[PDB]
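Participant: Structure provided below as C-alpha cells; questions to follow.
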Amino acid sequence: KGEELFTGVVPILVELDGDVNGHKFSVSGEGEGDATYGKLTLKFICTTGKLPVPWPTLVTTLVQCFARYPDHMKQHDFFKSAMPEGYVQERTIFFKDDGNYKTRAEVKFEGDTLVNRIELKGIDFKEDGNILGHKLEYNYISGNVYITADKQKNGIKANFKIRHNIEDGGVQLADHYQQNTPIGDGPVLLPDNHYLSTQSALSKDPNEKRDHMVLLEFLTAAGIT
Ligand SMILES: [Mg+2]
C-alpha cells in the first residue's frame, strides 16, 4: 500500500540539526525522488552559515524509500511498506581513528511530500583529523548497504562501509550501523538479506554563494537472484 506512493516523482524535504565537537549547525534540503529509477536529485543548504564538517560526511545521513526494488524483490522493500506513517532511521557512523556521528531521523509523508527530519550528534573528533581538518575530497561516494530483518522491532538493520577519498590520496573509513523501525502500527515487509547498491555524485551550483551541496544519487536493491 505504501508502495503506491512512489509510482511517480515525489517531492522531498530534508531538515537536519547537528552538533559536532561544540559546533551547532543546520541543513535544509529540497528535491525530488523517482523510485521507478532509484533516482534522487537534491540540493542542501547550510542555513547557519558555514558547515563545520565536510559535506561528504553528511551524505548518508541527509531516504532509502526511493530505492529501485526489482519487481522480483518487491516483497523485500521495508522502506516503502512503512509509508505513509514512516520509520525512524538511526545510525552510528564510526570514522576510523576519529570521532563518531549518532543520528536519529524520522522519514514520513507530510501530505504529498516525503520528509526526512534528522538530529545528528558528533563526538570525540580530532581537531586536526580528516573531518574537522576538512581534508576530504568532494566528488563521489558509493557502496552497498547490507540489509537484514529485525523481527523483534518489526524493522531492519543495516551495515556498510564508506571509503571517503582524502585530498592527499588516502581513505577515511566510515563504518555505518543502521536500524529502522516503523512509526506506525501496521504490517511491514520484513526482508531477506539483500543490499542497496548506492552511488552518490556531489556537485555545486555555480550561482549559489551559500555553503551547499547538490546531490545526484542512484539506489538499487540487489543480491536476490
Ligand atoms: Mg584518490
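Numbers in chain A come straight from Swiss-Prot, and the residues shown are 3-64, 68-230, in order.
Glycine residues also receive a Cβ, built from the backbone N, Cα and C atoms like all the rest.
Feature table excerpt (Swiss-Prot):
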- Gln69 to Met: In Citrinine; leads to excitation and emission peaks of 516 and 529 nm, respectively; when associated with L-68; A-72 and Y-203 (MUTAGEN)
- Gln69 to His: In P4; leads to no detectable fluorescence. In mut2.2; shifts fluorescence lifetime from 3.03 to 1.94 ns; when associated with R-30 and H-145. In mut3.3; shifts fluorescence lifetime from 3.03 to 1.88 ns; when associated with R-30; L-46 and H-145 (MUTAGEN)
- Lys79 to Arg: In Topaz; shifts the major emission and exitation peak up to 20 nm; when associated with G-65; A-72 and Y-203 (MUTAGEN)
- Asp103 to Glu: In mut1.27; shifts fluorescence lifetime from 3.03 to 2.85 ns; when associated with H-145 (MUTAGEN)
- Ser147 to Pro: Increases fluorescence at warmer temperatures such as 37 degrees Celsius (MUTAGEN)
- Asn149 to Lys: Increases fluorescence at warmer temperatures such as 37 degrees Celsius. In Esmerald; leads to brighter fluorescence; when associated with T-65; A-72; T-153 and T-167. In VisGreen; leads to brighter fluorescence; when associated with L-64; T-65; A-72 and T-167 (MUTAGEN)
- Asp155 to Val: In EBFP2.0; shifts the excitation and emission spectra to shorter wavelengths and increases quantum yields compared to BFP; when associated with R-30; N-39; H-66; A-72; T-105; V-128; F-145; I-150; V-171; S-198; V-206 and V-224 (MUTAGEN)
- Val193 to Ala: In mut1.5; shifts fluorescence lifetime from 3.03 to 2.72 ns; when associated with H-145 (MUTAGEN)
- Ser202 to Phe: In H9; increases fluorescence at 395 nm excitation; when associated with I-203 (MUTAGEN)
- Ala206 to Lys: Abolishes the tendency to dimerize and leads to monomeric fluorescent proteins (MUTAGEN)
- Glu222 to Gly: Suppresses the 399 nm excitation peak, leaving only the longer wavelength peak at 475 nm (MUTAGEN)
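On this model, are these features tucked inside or out on the surface, and what's nearby?
Facilitator: A helical conformation is recorded for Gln69 (mutagenesis position) in the three-state DSSP classification.
Within 10 Å of the C-beta atom of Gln69 (mutagenesis position) sit 23 other C-beta atoms, taking all shown protein chains into account.
In the three-state DSSP assignment, the secondary structure recorded for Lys79 (mutagenesis position) is helix. All chains included, 13 other C-beta atoms sit within 10 angstroms of the C-beta of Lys79 (mutagenesis position).
Cβ neighbours of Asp103 (mutagenesis position) (same chain, under 8 Å, six or more residues apart in sequence): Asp129, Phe130, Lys131, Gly134, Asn135, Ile136, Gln177.
Neighbours of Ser147 (mutagenesis position), defined as other CB atoms within 10 A of its CB across all chains, total 13.
Following the DSSP three-state reduction, the secondary structure of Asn149 (mutagenesis position) is strand.
Under 8 Å, Cβ to Cβ, and six or more positions away along its own chain, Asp155 (mutagenesis position) finds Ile161, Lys162, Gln184, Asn185, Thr186, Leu195.
A sphere of 10 angstroms centred on the C-beta of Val193 (mutagenesis position) encloses 22 other C-beta atoms.
In three-state terms derived from DSSP, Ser202 (mutagenesis position) belongs to an extended strand segment.
In the shown protein chains, 13 other C-beta atoms lie within 10 A of the C-beta of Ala206 (mutagenesis position).
Residue density at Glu222 (mutagenesis position): 21 other Cβ atoms are found within 10 A of its Cβ, drawing on all protein chains shown.
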Participant: Cα within 10 Å of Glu222 (mutagenesis position) is the criterion; apply it to the mutagenesis positions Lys79, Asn149, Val193, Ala206 and give the hits in sequence order.
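Facilitator: So the list reads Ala206.
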